[PDB]
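This report refers to the structure that appears directly beneath it.
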Amino acid sequence: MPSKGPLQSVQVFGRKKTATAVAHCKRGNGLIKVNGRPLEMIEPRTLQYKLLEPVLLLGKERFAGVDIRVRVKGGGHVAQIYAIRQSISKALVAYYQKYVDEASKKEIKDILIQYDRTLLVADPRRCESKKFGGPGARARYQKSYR
Amino acid sequence: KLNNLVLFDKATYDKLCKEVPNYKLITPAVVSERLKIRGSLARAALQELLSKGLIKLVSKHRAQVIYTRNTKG
Amino acid sequence: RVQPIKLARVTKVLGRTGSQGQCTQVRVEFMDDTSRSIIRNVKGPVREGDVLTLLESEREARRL
Amino acid sequence: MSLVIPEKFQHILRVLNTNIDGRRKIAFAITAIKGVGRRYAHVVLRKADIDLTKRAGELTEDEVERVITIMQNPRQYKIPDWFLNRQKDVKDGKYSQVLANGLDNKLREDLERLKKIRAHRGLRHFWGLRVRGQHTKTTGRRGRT
Amino acid sequence: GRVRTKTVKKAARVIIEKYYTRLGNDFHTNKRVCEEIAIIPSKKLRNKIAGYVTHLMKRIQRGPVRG
Amino acid sequence: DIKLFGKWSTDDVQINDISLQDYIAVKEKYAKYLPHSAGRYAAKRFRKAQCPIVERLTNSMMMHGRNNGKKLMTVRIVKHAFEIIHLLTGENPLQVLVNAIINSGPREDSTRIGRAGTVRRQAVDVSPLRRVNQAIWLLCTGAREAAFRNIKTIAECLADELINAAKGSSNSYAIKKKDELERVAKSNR
Amino acid sequence: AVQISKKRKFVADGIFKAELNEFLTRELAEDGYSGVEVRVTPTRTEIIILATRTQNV
Amino acid sequence: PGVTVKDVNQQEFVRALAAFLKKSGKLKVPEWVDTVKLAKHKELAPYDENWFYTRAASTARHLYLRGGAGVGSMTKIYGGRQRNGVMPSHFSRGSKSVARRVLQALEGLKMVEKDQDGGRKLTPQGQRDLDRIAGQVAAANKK
Amino acid sequence: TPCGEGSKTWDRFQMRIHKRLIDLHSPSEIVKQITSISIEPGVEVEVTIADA
RNA sequence: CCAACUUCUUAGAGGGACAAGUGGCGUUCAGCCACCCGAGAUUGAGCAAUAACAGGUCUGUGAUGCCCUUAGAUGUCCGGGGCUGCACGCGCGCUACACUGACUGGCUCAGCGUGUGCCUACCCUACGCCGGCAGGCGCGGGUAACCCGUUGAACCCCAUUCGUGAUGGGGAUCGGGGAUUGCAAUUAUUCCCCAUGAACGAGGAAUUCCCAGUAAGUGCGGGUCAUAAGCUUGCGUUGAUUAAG
Ligand SMILES: [Mg+2]
Ligand SMILES: [Mg+2]
């Protein structure tokens, strides 16, 4: 039903080493999930306070006008939860760069930067390939002499 | 020092339910060296003191089951 | 022998020593007057502006 | 519900020739029977319709005798044919699960039968050498002087 | 590990000595100048010339260096 | 305000000894929710100082191959052992760990390549990062050779050794081995 | 016959270029050969020599 | 309100449906169900006694996520780590003719149906009753 | 190494072919004036069937 | 046309960082030290000089000089044996030596890449149905971003069983049986089952490899291939203590 104010919605991602994960954060009422299931029912569950972490220190009721859902492709069990974290870190930032003023973008980015300059900035380091004489990316095979 | 007596005698069980709910670090690897039981009854006896209501659960973890004494406050 | 074991803040890093770079050289100050100083040698990374602890105050200067 | 102990407790049992220890549970105590391993044990205890949880010192001779009977011959009690030890034995043709010292009867019986007709593998058991196609230039040293 | 090679310092002396009045103390201005005025093969040595240019746009604007 | 593992705010922990203030990092700027941070700590030095000690201690716990990449099993050991601390004392468990940094960090240790006073010759002092670096390591190794051929769980044995080192009564290994290095450095002080 | 895959198309015409290079080097050694260039057409196809002496070739 | 399987603890949803098919005894239990070893990459008999029911739950639960998974697609998901001892370990297939029996066990239970291609999807009779007991187990968390 | 002696070197000849794609609805007599317009040895273009 | 669009996928051009800005240094020289902006303020490898070693390879090569051998052939086909034999020593490498573990059952997330032939005949496999496993038959797709295939990998995680025992740790050794490969498995090709259960309880003198996605645990993928990986070469996951001398 495309009637009343459709598609007031930015789509913002987050990557770490393969795991790209994108939030299609619409206008709605307090709904965050990954692939349909809610946040607290996730695979790690020992890291259950670093994938709903930005909704903790920034707010539930401040950030309950949205119907975030995230699909995930790539990565691993530590990669994908930082990826959806980075997805819901900077999506509601970029929801605030456009559909309101930068008074609220300055309000939340200033929290997100001063704590872990890595919630919303991409991870630079990557796989860094093997070499042709050793077992790993730096090491060599064991040298013998006699 | 080995095969230390699964399936309690009567000389240890009357000591167990005397003060093992009383102290606070109630853990299977502690009650199996402070007593002379070899454990996996350490897991068995601890579950039924939780079943009676002498002790309280904290962990519910697979590698570490943590309990405490009764609230005497 | 019986002395209060004393915390101490450094002046400038004066370079490595100890034939392998495993000692540094810090020349601490003894927390009370700014003129009482002794040249010393600690091991561990420095970060100028720290406070290290002296087991005793009268040992040796590093000069042969 | 076993919380202290009953009045009786087989301190060490005695089954056929290998006395199983009384303070393990059943599937891991009867492994000492050379012919009942750890994997063969669980099928015995579940075709007997006994309970798998109890230790060794708390089964009386009613239940043990049904455990002893079906592991004495597993064939006629609905245990499949490619699960046994001496499948298609070369003196009978049948399927004969040996348990006791009879397992050591038929073990040497392979060695002496091959030693009698002078095959290659009969020579390798006779010699102080490996059998199953292993190299011996730089492995298998402490089995010799 | 920073110190720029001679073929940067040789090619960025003839820029500043011959085109002094077309230049100034902003980097992004000078990057388009050498883009247009000297045939540079790739970008990586291009702006590395222009780094020494602005470094000497703040140098010979004060003193008489070999200019 | 930070609720370390969902609980035990970093407000009450008073860093008291002045030699070891700005190298212990449970401070309000540098308190996290739980110790699992994307590191980047050995590209340039001296940013592994303001890293919170809860991060450093859980990283230095998995050592020997079969426990080498396993980080979300070595953090629940810190999550359980802080909780057992609250059983034995009823304390904000961060405060009792930083006293274990205080009471197990050495002061004196010997350095010389060649001929021997003990193996080294010359005892020197310690910068107030290296004795903290040796503080988090002495708690792990002192917990590790008391849980190897022992029925005791490593989460108990961690929780046993550090608060016994935090008081300090020559019972945990981080007191009886640390004072060995200080005494043999006094043998050639 | 029926057609074959793309990664072995590209070593087919690669090994086609390598072989007539080796033959014409042995064939045109005394005439200043200096390589060949191929053109593939779906008609009469088209190859050239780069010979120094266009007499003896 | 509207409750799916997805918003529910799917670890103990397995126990929610292993309790379900055991009590509603229409399921087809094979005769060899205790001499199995379960998918040769592991070397002991299964510790649970009614393991065939809790294996029948997950092959319904995995089928609700992705459609159309045949027998070989469902073998290679229950595979694990085969320790060959002194040689290094590997990954390996499950067992087809225990995955084939259990998918034929839901066949007579009428939760599953064959496909246009090869493979099996679960019929919407299968999705209407496991989400109801997903609603039953969700309200069991709060009570 | 053409022998077995050396110090364990390993060179990596890698070949990377690219590919693009274009549709047509057009009649295919003038498919012949798509083909014969460049001599161009460095292309490998293919003609998809016009049976539709 | 019975919808648009490019954030995520694929690339294509171009833009992007230069030590530019701010301070302290030094001959206000080249530059160094951190800070601010920033995705990033050392991404990692390929190629690589002059002059040489009596380095190795004549068993890659109809590259090759000379010598030797030339039909009772060092040519070459055919069957069998050996290239694998064991009082001993040496070098790479896997598994381990548990409780941070191991079982059993659940929950689970990837990248790199290969695939049917002029010769040479035999590939990737989905599915269906027979087997407690290894497997077997019919039906298909794929010359491939078109099919295998969103590559449901392992570690992990939660759930149970086991408790410091040479034990359910270890699985060498070794018996019997079952299938697949092929012209042939015997001197065990490989795979599977049941049974057997050795040292091994953290390692002498000495020594290697490496400092950021790095060491390492952890699997998958090529290459050799009919059967074939404890090897090698690539891949991703997990992921560090210590160092700036
Ligand atoms: Mg132990
Ligand atoms: Mg040759």
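Following Swiss-Prot, chain G shows residues 2-58, kept in their order.
In case you wondered, yes, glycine gets a Cβ from its N, Cα and C as well.
Pulled from Swiss-Prot, these are the features on record:
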{"type": "MUTAGEN", "residues": "G:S6 to A", "note": "No effect on phosphorylation by CDK1. Greatly reduced phosphorylation by PRKCD. Abolishes phosphorylation by PRKCD; when associated with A-221"}
{"type": "MUTAGEN", "residues": "G:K18 to R", "note": "No effect on sumoylation. Abolishes sumoylation; when associated with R-214 and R-230"}
{"type": "MUTAGEN", "residues": "G:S35 to A", "note": "No effect on phosphorylation by PRKCD"}
{"type": "MUTAGEN", "residues": "G:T42 to D", "note": "Phosphomimetic mutant which is detected exclusively in the nucleus"}
{"type": "MUTAGEN", "residues": "G:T42 to A", "note": "Abolishes phosphorylation by MAPK and translocation to the nucleus following exposure of cells to hydrogen peroxide. No effect on phosphorylation by CDK1 or PRKCD"}
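Known features from Swiss-Prot, placed on the structure.
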{"residue": "G:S6", "record": "mutagenesis position", "Cβ within 10 Å": "7"}
{"residue": "G:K18", "record": "mutagenesis position", "Cβ within 10 Å": "14"}
{"residue": "G:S35", "record": "mutagenesis position", "Cβ within 10 Å": "11"}
{"residue": "G:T42", "record": "mutagenesis position", "Cβ within 10 Å": "11"}
Could you check which of the mutagenesis positions G:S6, G:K18, G:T42 is the closest Cα neighbour of G:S35 (mutagenesis position)?
G:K18
G:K18 (mutagenesis position) versus G:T42 (mutagenesis position) - Cα distance in angstrom:
15
Cα distance (Å, whole number) from G:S6 (mutagenesis position) to G:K18 (mutagenesis position):
19
